[PDB]
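S.K.: Before we start, here is the structure in question, set down as structure tokens.
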Amino acid sequence: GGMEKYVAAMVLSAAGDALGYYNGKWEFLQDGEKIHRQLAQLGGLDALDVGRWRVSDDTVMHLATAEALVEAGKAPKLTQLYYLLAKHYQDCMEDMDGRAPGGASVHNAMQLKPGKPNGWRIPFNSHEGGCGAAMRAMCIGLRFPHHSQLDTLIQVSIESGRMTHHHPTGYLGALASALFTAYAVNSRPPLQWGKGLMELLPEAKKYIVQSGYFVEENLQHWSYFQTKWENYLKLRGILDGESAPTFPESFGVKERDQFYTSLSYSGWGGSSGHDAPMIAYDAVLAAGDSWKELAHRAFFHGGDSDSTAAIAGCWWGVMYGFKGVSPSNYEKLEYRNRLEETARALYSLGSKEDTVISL
Ligand SMILES: Nc1ncnc2c1ncn2[C@@H]1O[C@H](COP(=O)(O)OP(=O)(O)OC[C@H]2O[C@H](O)[C@H](O)[C@@H]2O)[C@@H](O)[C@H]1O
Ligand SMILES: [Cl-]
Ligand SMILES: [Cl-]
Ligand SMILES: [Cl-]
Ligand SMILES: [Mg+2]
Ligand SMILES: [Mg+2]
């Protein structure tokens, strides 16, 4: 069985979010060395008890995606799944006290018209490249992990994303988040993941054209995400997807902050759809089976650390379960029971290969 990997995916995504958020305290700080100092003072990662560390918007929206997928059930109509996603995204705004939700997410969640034909579609917008689509998409790969479902994974990740983030930098982050989760479910070596994404982007672009909404804008803005990813994979020596990655000789906390800023759009690494999954991926590649290593690279840094953490913790949980994770990092986590229940339901659906009714 692999059910514990689904449970770890949902629970450790949320634990990562909570750890990388610290009730909004890391953001006053916005400095990796200062965060790691505070971490040490609190007793290091294994000492942290998340009982009073609330999850943020990332987990609220990830749960919204997951609950919509579960409610849609077996062999769903995509019209019904998209109604349910839009409804869950709009309704989850009620749970945002203290959670610092993002601009595009909030604005567009309020505009959706779940129940109306194409009611969850919004226009293209140049400013919709934040990481809010990426942070909430991983469980699409839990639901649709089979090779036979790859077109569905593409479509659902993109459309879930562009309910709030109608810009390729935004929604291709959702594709990466979902796709790498499916890769992890299938035990695909992480060194192969980037190349897999690059090879699939033409099929994502095909879907955008065939779907037919804002084709010109979407295709004219595509190069940012694709170039960022190509360049990142070349830097790590993994564009070929058949070689282990190589890291800089000097790559401690301060160097990682400078690198994350180098990837970023507006100065804060991980705040966009391209770089949130990229930083999570960089952390996965370096960390292997070490939760602590993962945390030190993806949860504790001066950028958008709750959001890189939410993605990284999900992928890592799928691969490694709870091995080496201090129980205090999740035992009293907000929504733990709910996350577990949803994980089990996703496992029931995902582990059983099925076929959707496409649009
Ligand atoms: N075209 C673009 N290309 C790249 N980055 C962009 C673009 N447009 C905006 N950005 C970046 O998008 C950032 C603004 O993203 P926001 O719309 O506020 O949020 P969200 O809806 O995505 O929600 C996710 C976040 O909100 C919660 O705090 C979660 O924890 C996440 O951190 C800008 O600062 C830009 O760098
Ligand atoms: Cl630590
Ligand atoms: Cl709960
Ligand atoms: Cl609970
Ligand atoms: Mg957040
Ligand atoms: Mg964030």
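Along the chain as shown, the residues are counted starting at 1.
Heads up, header says this was done by X-ray crystallography, 1.2 Å.
Using the three backbone atoms N, Cα and C, a Cβ is placed for every residue, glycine included.
Below are the features I grabbed from Swiss-Prot:
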- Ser56, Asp57, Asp58, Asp306: Mg(2+) 1 binding site (BINDING)
- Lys87, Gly103, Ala104, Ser105, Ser126, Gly132, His165, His166, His167, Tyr265, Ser266, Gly267, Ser271, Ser272: substrate binding site (BINDING)
- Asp304, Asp306, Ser307: Mg(2+) 2 binding site (BINDING)
- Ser56 to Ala (Swiss-Prot position 54): Complete loss of activity (MUTAGEN)
- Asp57 to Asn (Swiss-Prot position 55): Complete loss of activity (MUTAGEN)
- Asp58 to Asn (Swiss-Prot position 56): Complete loss of activity (MUTAGEN)
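Situate these features within the shown structure.
M.R.: Of all Cβ atoms in the shown protein chains, 27 besides its own fall within 10 Å of the Cβ of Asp306 (Mg(2+) 1 binding site).
Around the Cβ of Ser266 (substrate binding site), a 10 Å sphere holds 9 further Cβ atoms from the protein chains shown.
Counting only same-chain residues six or more apart in sequence, the Cβ atoms lying under 8 angstroms from the Cβ of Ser307 (Mg(2+) 2 binding site) belong to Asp17, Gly20, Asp58, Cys131, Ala134, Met135, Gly270, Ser271, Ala276.
Secondary structure at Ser56 (mutagenesis position), taken from DSSP and collapsed to helix, strand or coil, is coil. When other Cβ atoms within 10 Å of the Cβ of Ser56 (mutagenesis position) are tallied across all protein chains shown, the result is 27.
There are 35 other CB atoms within 10 A of the CB of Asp58 (mutagenesis position), with all protein chains counted.
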S.K.: Relative to the Cβ position of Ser271 (substrate binding site), how many further Cβ atoms are located within 10 Å?
M.R.: 22
S.K.: For a quick check of packing: other C-beta atoms within 10 Å of the C-beta of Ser126 (substrate binding site), how many?
M.R.: 10
S.K.: Within 10 Å of the Cβ of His165 (substrate binding site), how many other Cβ atoms are there?
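M.R.: For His165 (substrate binding site), the count of other Cβ atoms within 10 Å is 32.
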S.K.: Measure from the Cα of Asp306 (Mg(2+) 1 binding site) to the Cα of every one of the recorded positions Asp57, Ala104, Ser126, then give the nearest.
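M.R.: Spatially nearest to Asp306 (Mg(2+) 1 binding site) by Cα position is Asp57.
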